[PDB]
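Encoded as C-alpha cells, the structure appears first; notes follow it.
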Amino acid sequence: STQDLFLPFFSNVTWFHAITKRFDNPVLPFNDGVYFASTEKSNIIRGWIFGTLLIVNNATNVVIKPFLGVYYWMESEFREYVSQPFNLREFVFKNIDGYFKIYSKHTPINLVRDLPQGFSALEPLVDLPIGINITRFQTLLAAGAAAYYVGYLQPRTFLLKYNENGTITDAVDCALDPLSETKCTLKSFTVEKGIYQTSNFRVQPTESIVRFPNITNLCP
Amino acid sequence: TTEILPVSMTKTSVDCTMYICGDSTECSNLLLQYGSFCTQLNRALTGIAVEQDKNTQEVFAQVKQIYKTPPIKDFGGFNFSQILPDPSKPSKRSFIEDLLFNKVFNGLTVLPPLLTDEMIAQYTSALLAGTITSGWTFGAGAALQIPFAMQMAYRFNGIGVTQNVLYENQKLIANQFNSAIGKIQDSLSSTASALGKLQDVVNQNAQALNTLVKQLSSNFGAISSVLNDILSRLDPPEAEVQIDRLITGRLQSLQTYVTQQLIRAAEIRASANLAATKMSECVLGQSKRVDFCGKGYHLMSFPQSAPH
Amino acid sequence: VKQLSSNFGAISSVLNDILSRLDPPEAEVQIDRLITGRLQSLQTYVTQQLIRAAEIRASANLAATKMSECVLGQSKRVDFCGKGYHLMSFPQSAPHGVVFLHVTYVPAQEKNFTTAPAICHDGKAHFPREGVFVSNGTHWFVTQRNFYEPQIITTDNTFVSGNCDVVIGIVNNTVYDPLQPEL
Amino acid sequence: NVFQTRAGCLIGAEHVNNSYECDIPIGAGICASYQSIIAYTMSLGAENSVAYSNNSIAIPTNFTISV
C-alpha cells in the first residue's frame, strides 16, 4: 500500500486534438503533477516546456534557463542544467523537493482505441536536481495525427501487486468503489463473503456561530 | 432450584483516532507516527464483539427445529404455566422471563446484538416444548413423543427408584412439582441477590467506560486537557510537545481498557461454555454428574432466558 | 517487526542515523523516544500472547478430556462427543491440533403406537421390568425403548406391585405364565 | 434501495418479506445474502410440533451409525 501522487483510476483526462487547423499549445497548470500520454505516429510531439525560470526539455536537450516552427525544421523559440543530447508514450512529471522526476513507458502495441485498458507501470527515466518552482507547463510540437492527453495527478493511496520479477502487474485505487476500499483494508485483491468494516463517516460542520451577550456600556 | 449464568457482555467499539485526538488534523498527524497501535486496538475490540454472538448462539441454538407445545395442556397433573410462553405479554416471555428482565457519546459506539431478545426466547420455547413432549430424544436423533407422566418414571428409574413409585404417587409428585415452580417466582422476585451475577457484568463494563471518558479530562502534564486551547494559544512548533504528552497519555488509557476487556471477555467465555454444557447435559438429558445440575438426584431441568 | 519502522516522535526511525547526524547529548533525547516506544510495542505483543496462550490451554485441556472419556471409554454425557448416542471415537492428529472422528448411533424410522403405564391381570398391576408396553391396534406387547422388538408379556418381563386402582391409565390384558403350560 | 435497520442504514440491498437462514450477519435479526443482495429477518429454524397425547409413544425401528 503506497501513498503518493497518482492519477485517480477512471478519471477525466482533457484531450487536446491537433486535426481544419487546431492548435493546442495552451495554459495547462501543473497543480501537482501531469500524466501525459502523447500518442504520435509521425513524432510531431517532441518536447515539453515548463515554467513558473524555464525547465525546457526540448527534443535536443534538457536545459534549465510559443511553439517550434519545425517544417520539411527551424528551432529558435524562446520567451543552467544541461543533459545528454537527443505507439503510446505515458510520461508522468512531478517536482518534489526540487528534483524534477520523470517516469515513462512507451507501449509498443499501438492504440486502436484512444487509450487502451491495461496496467502498464512506468519505469523511472530521469531525475534532475533543478531546485526550482513549476506552476504551469505547455507542450512543444513540430497538425498531423497529434493527440496529447493531460490529466493532473492527485494525492491517493493505491495497493500495488508486484509479480515475482518486481513488475507492478495490478493496482486498486482505494478511494473509488466501496469494494476497492475494502480490498485495501484486507490487503488482498480477492475478498470473501462477510461484512467488513472499511472506515468512519463523520458529518462535517457547516458554519461557525459565535454568540456573546447584548453588551451594555462602551468606553467613556 | 435455580442457576443464573452469564453468557454475553455488551459489544462496544472505540474508534481510537476520535478518542486520542478529536476532529483535529494537528493531533492526527502526530498520532500516525506512533504506528499500528491504533489499528491493533480496533481489531481487539472487534474480536471481543464477534465472540459475544458465538457465546449466545452455542448456549441457545442447540435445536435445529422449533418445536411447539400441544394446544390443550394435559401433561398428567403437571402445570408448566410459569415456564411456558404466555401470549398476552411480549408473547415470547413466560411468567418467569418477564419477572427476570424487569428485575434487571464520543468515539464510543455500542453495536447491537445479532439474536434479538425475542429470538433468544423462541429458542428457549423450542427447548422447553421439545422436552415436555419428547424427552432426552429431541437432542439425540429424531424426536419421539412420550406421555409426560411416563417421561418421568424413566427419569425416576435413572436415580435408582422404580417406576411403581411415580405411578402410585403421581398426584403427590405433580402437586409437589407444581407448588415448587410457584415458589421460584417468589424467590426470584421478592428476594433476588441472585440476579447479581448477571448485573455485575453490566456494572463492571459501565465503570470501565466511565473511567475512559474521565481520562479525557486529565492533563497528563500538558498546559491544558483541551486540544483546541493548547493549539489556539500556543505557537505551532511548541504545541507539538504538549500534544505529544496528551497522545502518550490518552493512548495509555485506551490500552488499559482493551487489556482489561480481553481479560473479562475470557471469563464470560468460560461461563458461556458451562452454560452450553449445562444445556446439553441437563436440559437435553439427565446427569449422574453429582451437583453439576442441582443439589439432589437429577430428574429434569428447564432453560429460561435473562437479560444477558 | 513493522513497528521497528516508526519514529515514535524521534527525528529518525533508524538508530544509526540519529547517532551519526546528531551530537551525543541530543541523540540520547531522540534515542530515548525509540526505546520507550519499541518497549511498549514488545509489552503489547507479550501481553496478547499471554491472553491467547490461555485460550489454547483451555482447548488443550478440553482435548485431553475428550481423549480420556471419549477415546478410552464410552461417554453418557450428552453432546460432549457427537450428536447421538456415543459408541466409540477415534483420535487423528492434525498440524497443531487433534481431530476426533466420533461414531454415534442415531435412531431412525419412527412408528407411533398406543401405550399404557401398567397392565392389570388377576387384580394386580404388572409394570415393565425393562421396556415399554406398546399396542399394534389390537394386541399388547413389551418392547425395548430404543428399538422396536415386540415380545409377548410374561411373568419374566413384568413385575407386580399393587392393585388396578392406583395407576391412572392401566389397560387390562393377559400376562402369560411360562410354568402353567409345562405344569 | 435505502432501508433503515436497528443496526444502521443499509444502502444497496432490498428488503425481502420472506425469511431464510442467516448468510452474512448485518445485526439485530437482519441478515443479507445474494438472491441482488437481499436483507431478510433471520429464520431460527423449521417449525415442527410432536403429536403429544396421553397414550401414544413413538419407538425407533432402525438406526444410523454416523462418524
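By the numbers in Swiss-Prot, the shown part of chain B spans 723-826, 855-1058.
In case you wondered, yes, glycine gets a Cβ from its N, Cα and C as well.
According to Swiss-Prot, the naturally occurring change B:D796 to H is described as follows: In strain: B.1.1.318. Quoting Swiss-Prot on the natural variant B:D796 to Y: In strain: 19B/501Y, Omicron/BA.1, Omicron/BA.2, Omicron/BA.2.12.1, Omicron/BA.2.75, Omicron/BA.4, Omicron/BA.5, Omicron/BQ.1.1, Omicron/XBB.1.5, Omicron/EG.5.1. For the natural variant B:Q954 to H, Swiss-Prot gives this note: In strain: Omicron/BA.1, Omicron/BA.2, Omicron/BA.2.12.1, Omicron/BA.2.75, Omicron/BA.4, Omicron/BA.5, Omicron/BQ.1.1, Omicron/XBB.1.5, Omicron/EG.5.1. The structure shown keeps the original residue. Annotation of the natural variant B:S982 to A in Swiss-Prot: In strain: Alpha/B.1.1.7; the original residue is retained in the structure shown.
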B:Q954 (variant position) and B:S982 (variant position), distance between Cα atoms, whole Å:
38
I need the least crowded one of these variant positions (B:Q954, B:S982), counting other C-beta atoms within 10 angstroms of each C-beta.
B:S982
Could you state the whole-number distance in Å separating the C-alpha atoms of B:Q954 (variant position) and B:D796 (variant position)?
45
Are there any residues in the same chain, six or more apart in sequence, whose C-beta is under 8 angstroms from the C-beta of B:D796 (variant position), and if so which?
none
